[PDB]
Amino acid sequence: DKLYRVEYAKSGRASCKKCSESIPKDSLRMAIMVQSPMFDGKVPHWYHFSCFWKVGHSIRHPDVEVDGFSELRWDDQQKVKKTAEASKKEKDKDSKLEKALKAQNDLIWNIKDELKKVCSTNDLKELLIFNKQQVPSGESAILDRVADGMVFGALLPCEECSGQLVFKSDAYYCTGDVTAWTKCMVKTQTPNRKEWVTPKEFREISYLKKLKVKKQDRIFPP
Amino acid sequence: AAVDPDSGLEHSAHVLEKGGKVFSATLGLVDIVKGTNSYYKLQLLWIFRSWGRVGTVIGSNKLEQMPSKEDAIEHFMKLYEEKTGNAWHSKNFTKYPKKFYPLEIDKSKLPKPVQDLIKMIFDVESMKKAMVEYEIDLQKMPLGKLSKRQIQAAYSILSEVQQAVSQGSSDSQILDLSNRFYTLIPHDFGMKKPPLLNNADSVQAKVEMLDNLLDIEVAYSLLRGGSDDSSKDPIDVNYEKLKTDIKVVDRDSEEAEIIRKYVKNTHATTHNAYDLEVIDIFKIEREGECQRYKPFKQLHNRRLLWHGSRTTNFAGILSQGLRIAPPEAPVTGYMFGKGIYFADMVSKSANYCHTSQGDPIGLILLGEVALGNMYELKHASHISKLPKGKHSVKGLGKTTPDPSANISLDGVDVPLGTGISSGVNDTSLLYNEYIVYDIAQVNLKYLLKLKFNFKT
DNA sequence: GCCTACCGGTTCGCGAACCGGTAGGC
DNA sequence: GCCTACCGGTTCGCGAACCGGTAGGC
Ligand SMILES: NC(=O)c1cccc2c1O/C(=C\c1ccc(OCCN3CCOCC3)cc1)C2=O
Ligand SMILES: [Zn+2]
Ligand SMILES: [Zn+2]
């Protein structure tokens, strides 16, 4: 959908379009989506984050233009936001929300790499299956949904198509199929969901849940 | 089908088939939201895979020799199911999420004006250009004959869209039919998204496309065939295929003056964009059209009326006569349902020739259409069954050719008077329409060739 | 009756190699 | 769309070693 794309390298394999060296794994990298000559589909032209700003591209507002911006770590978002460039109650709720937005961002990130330290992929796969959740393709995406599951709740099936809703940037988009020919287009900020049930098998669940986690709903950007 | 020349082994090894089922399928997949609009041709020559975005250089292919012939079936049926979702054999097909859907592939002794008539109506490259504006795939549609059952389903999808549009159905409902249609009939939009079929005239535009597309494949069906023996001439072979007796009415003829009067007189005051000019008059006589019309020579109120259509259609109109729209097709565009439409004014009919400043010449018909006891209507109304004792329908217009100057012609009433006000003015039509709901009621008399003079 | 140097054959341990399913790349 | 580097899971290959049967010596 978007022209640009930012994420942490899913593998230290892809090369950089400008300098032509291997972009290392788990490193901040940016892309520009182009039409592939070989097949009918868009393809990312990956750049080193350092090399991205010398090609001449100038993203005015990263949060609205670049994809995967909200999924990044809070401090890394500010690096993109700054590098892109180179009343009492109103400002209070405005400032205090950004405090709670950071609070939510690095809460999930603390929870994400906590599971990466303790649990293998097969544990995280069977975590989602136990909660009646669709297991996604990808390592990063699996713990992203497990962390989403634990903090907010196990997502109930869709109203019409009975598919799986997924958090994407600014809302929960339905990824199911209203029919064989077309994909479902349900979208919401307040989806339906029961409470996340961890199985008995968790000797470090008391450590992860002890990280000051109370009941709260997903907060979104302005 | 034959071998795809993208392999490079087209005139070397034949495409294989196991008894009945031919090991060759051309798949398609479109998602209007994503914008994807792709093809996927699979063949078993060696196995050959072709893929890309329909109507563009985007894509690639892979020719690959097999270890053996039984491994070919293994590789073919596996690739097939992986891409399409279903098995190679099935009772009825079922589409699957993000999987593909298979598309169902199947010295001349005559006058100079008559030779030009065949020259005009059998030039198929002119018919190809005609489809370019519709955005039909130009690449492999001439060699790749799209199935009859396929086009009927494509018609059905269009009729479902109009039904969905009429009663303001869901966007998803519309999204599906728009997806379904462009999958079933491959379009060429280039690098931009397929547009949603949400309008009332968009379905009509795509309905007209199918009507024209059909007649081109019919024009091919005539052209491709016969008995290629060294005796007759090339133009004569195509003349005999038309299955009609065409003659040239001389300009000195007294009946020719009547037609030129009928052209000159019945030009519309509102249609002042162009000016007609009769190049030729052809007297036309179809094979057995008098045998089927005999019944309606008993019928009263017979009128010699105009009927225009694309130069591409006249290849089929001569061979099969004037035909009513199929039952699967949508009723959109028609004023009073599916049937043969006629007009008393040459101009109103002449608009259906679809001529431009670049393409000046155009063909228009004159048929002895047995109207009989007429059912007169003012406003538009989609009728299914006619009222009792009525053999035709009439759309009452504001302007009508002078009824006190209606000249006769071989026992046929020719209304070649100039325009005056009608009896009733509570209508939503400016000019008259004459509708027959039976192909037997029409009998084509004259075919004209008209030059259009615009001002640009 | 002992002891023991020598030999054929089974087991055991561990890294190389193999492999099918797949997430990432273009 | 297809290609392929990566992952875990099992197998495979081969030398050390373990072990029992034995025949030349005293
Ligand atoms: N074309 C005419 O001679 C004509 C003249 C005056 C009025 C109308 C005409 O046509 C109307 C509508 C119309 C025209 C063509 C058409 O074609 C449907 C497909 N057929 C094309 C010919 O071969 C059979 C199939 C459908 C509606 C009209 O309302
Ligand atoms: Zn670089
Ligand atoms: Zn849904």
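What you see of chain B is 531-575, 584-644, 662-1011, where the numbers are those given in Swiss-Prot.
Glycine is no exception: its Cβ is also placed from the backbone N, Cα and C atoms.
According to Swiss-Prot, the feature active site, for poly [ADP-ribose] polymerase activity maps to B:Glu988. For B:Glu988 (mutagenesis position), applying a Cβ distance below 8 Å and a minimum sequence separation of six or more within one chain yields B:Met890, B:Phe891, B:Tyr896, B:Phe897, B:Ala898, B:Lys949, B:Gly950, B:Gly952.
Remark: B:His862 (mutagenesis position) has B:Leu877, B:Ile895, B:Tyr896, B:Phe897, B:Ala898, B:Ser904, B:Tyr907, B:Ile919, B:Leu920, B:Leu921, B:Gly922 as non-local neighbours, by Cβ distance under 8 Å and separation of at least 6 in sequence. As annotated by Swiss-Prot, NAD(+) binding site applies to B:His862, B:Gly863, B:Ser864, B:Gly871, B:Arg878, B:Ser904, with the evidence given as similarity to another entry.
Annotated domain 'PARP alpha-helical' per Swiss-Prot: B:662-779, in sequence order, evidence recorded as sequence analysis.
B:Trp589 to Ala appears in Swiss-Prot as a published mutagenesis result, with the remark: Decreased poly-ADP-ribosyltransferase activity upon binding to damaged DNA. Abolished ability to mediate DNA intrastrand transfer (named 'monkey-bar mechanism'). Non-local neighbourhood of B:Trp589 (mutagenesis position): B:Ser568, B:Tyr569, B:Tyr570, B:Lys571, B:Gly597, B:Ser598, B:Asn599, each in the same chain, at least six residues away, with C-beta under 8 Å from its C-beta. Classification of B:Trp589 (mutagenesis position) by DSSP places it within a strand.
For B:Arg591 (mutagenesis position), the number of other Cβ atoms no farther than 10 Å from its own Cβ, over all displayed protein chains, is 22. Listed in Swiss-Prot is the mutagenesis experiment B:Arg591 to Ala, annotated as follows: Decreased poly-ADP-ribosyltransferase activity upon binding to damaged DNA.
Experimental mutagenesis at this site is recorded by Swiss-Prot as B:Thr594 to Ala, annotated: Abolished phosphorylation by PRKDC, inhibiting translocation into the cytosol. Following the DSSP three-state reduction, the secondary structure of B:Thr594 (mutagenesis position) is coil. Around B:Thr594 (mutagenesis position), the same-chain residues at least 6 positions away in sequence with a Cβ under 8 Å from its Cβ are B:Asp743, B:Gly745, B:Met746.
Under its mutagenesis annotations, Swiss-Prot gives B:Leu713 to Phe the following note: Leads to constitutive activity in absence of DNA damage due to unfolding of the PARP alpha-helical domain, relieving autoinhibition. Around the Cβ of B:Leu713 (mutagenesis position), 27 further Cβ atoms fall within 10 Å across all displayed protein chains. In the three-state DSSP assignment, the secondary structure recorded for B:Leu713 (mutagenesis position) is helix.
Remark: B:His826 (mutagenesis position) has B:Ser902, B:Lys903, B:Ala905, B:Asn906 as non-local neighbours, by Cβ distance under 8 Å and separation of at least 6 in sequence. For the mutagenesis result B:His826 to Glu, the note given in Swiss-Prot is Decreased polymerase activity, leading to the production of short poly-ADP-ribose chains.
Following the DSSP three-state reduction, the secondary structure of B:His862 (mutagenesis position) is strand. Looking at Swiss-Prot, you'll find the mutagenesis B:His862 to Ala noted as follows: Poly-ADP-ribosyltransferase activity is impaired while mono-ADP-ribosyltransferase activity is not affected; produces a mixture of short and mono ADP-ribose chains.
Among the sequence features in Swiss-Prot, the mutagenesis site B:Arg865 to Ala is noted as follows: Increased affinity for DNA damage sites. Under 8 Å, Cβ to Cβ, and six or more positions away along its own chain, B:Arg865 (mutagenesis position) finds B:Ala685, B:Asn767, B:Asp770, B:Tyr907, B:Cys908, B:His909.
The DSSP secondary structure for B:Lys893 (mutagenesis position) is coil. On its own chain, B:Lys893 (mutagenesis position) has B:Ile879, B:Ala880, B:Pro882, B:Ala884, B:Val886, B:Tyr992 as residues at least 6 apart in sequence with a Cβ closer than 8 Å to its own Cβ. Quoted from Swiss-Prot, the note on mutagenesis experiment B:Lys893 to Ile is: Abolishes enzymatic activity.
DSSP gives B:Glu923 (mutagenesis position) a strand state. For the mutagenesis experiment B:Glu923 to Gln, the note given by Swiss-Prot reads: Does not affect ADP-ribosyltransferase activity.
One mutagenesis experiment named in Swiss-Prot is B:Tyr986 to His, and its note says 14% of wild-type activity and increased branching 15-fold. Less than 8 angstroms from the CB of B:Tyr986 (mutagenesis position) sit B:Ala823, B:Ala898, B:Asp899, B:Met900, B:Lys903, B:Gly952, B:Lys953, B:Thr954, B:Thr955, each of them six or more residues away in the same chain.
Listed in Swiss-Prot as a mutagenesis experiment, B:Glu988 to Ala, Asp, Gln or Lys is described as follows: Poly-ADP-ribosyltransferase activity is inhibited while mono-ADP-ribosyltransferase activity is not affected; only monomers are added. Disrupts interaction with CHD1L and ability to recruit PARP2 to DNA damage sites.
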Task = Would you list, in sequence order, the recorded positions among B:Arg591, B:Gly863, B:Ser864, B:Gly871, B:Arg878, B:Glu923 whose CA lies within 10 Å of the CA of B:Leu713 (mutagenesis position)?
result = none
Query = In whole Å, how far is B:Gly871 (NAD(+) binding site) from B:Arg591 (mutagenesis position) when you measure between their Cα atoms?
reply = 33
Request  = Measure from the CA atom of B:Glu923 (mutagenesis position) to the CA atom of B:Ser864 (NAD(+) binding site) and give the result in Å, rounded to a whole number.
outcome  = 17
Task = Using DSSP with the three-state reduction, classify B:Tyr986 (mutagenesis position) as helix, strand or coil.
result = coil
Inquiry  = As a check: which entries in B:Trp589, B:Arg591, B:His862, B:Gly863, B:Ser864, B:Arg878, the recorded positions, place their Cβ less than 6 Å from an atom of ligand 1?
reply    = B:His862, B:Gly863, B:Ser864, B:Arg878
Request  = Give the distance between the Cα atoms of B:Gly863 (NAD(+) binding site) and B:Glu923 (mutagenesis position), rounded to the nearest whole Å.
outcome  = 14
Key: Euclidean distance between Cα atoms of B:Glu923 (mutagenesis position) and B:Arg878 (NAD(+) binding site), Å   = 15
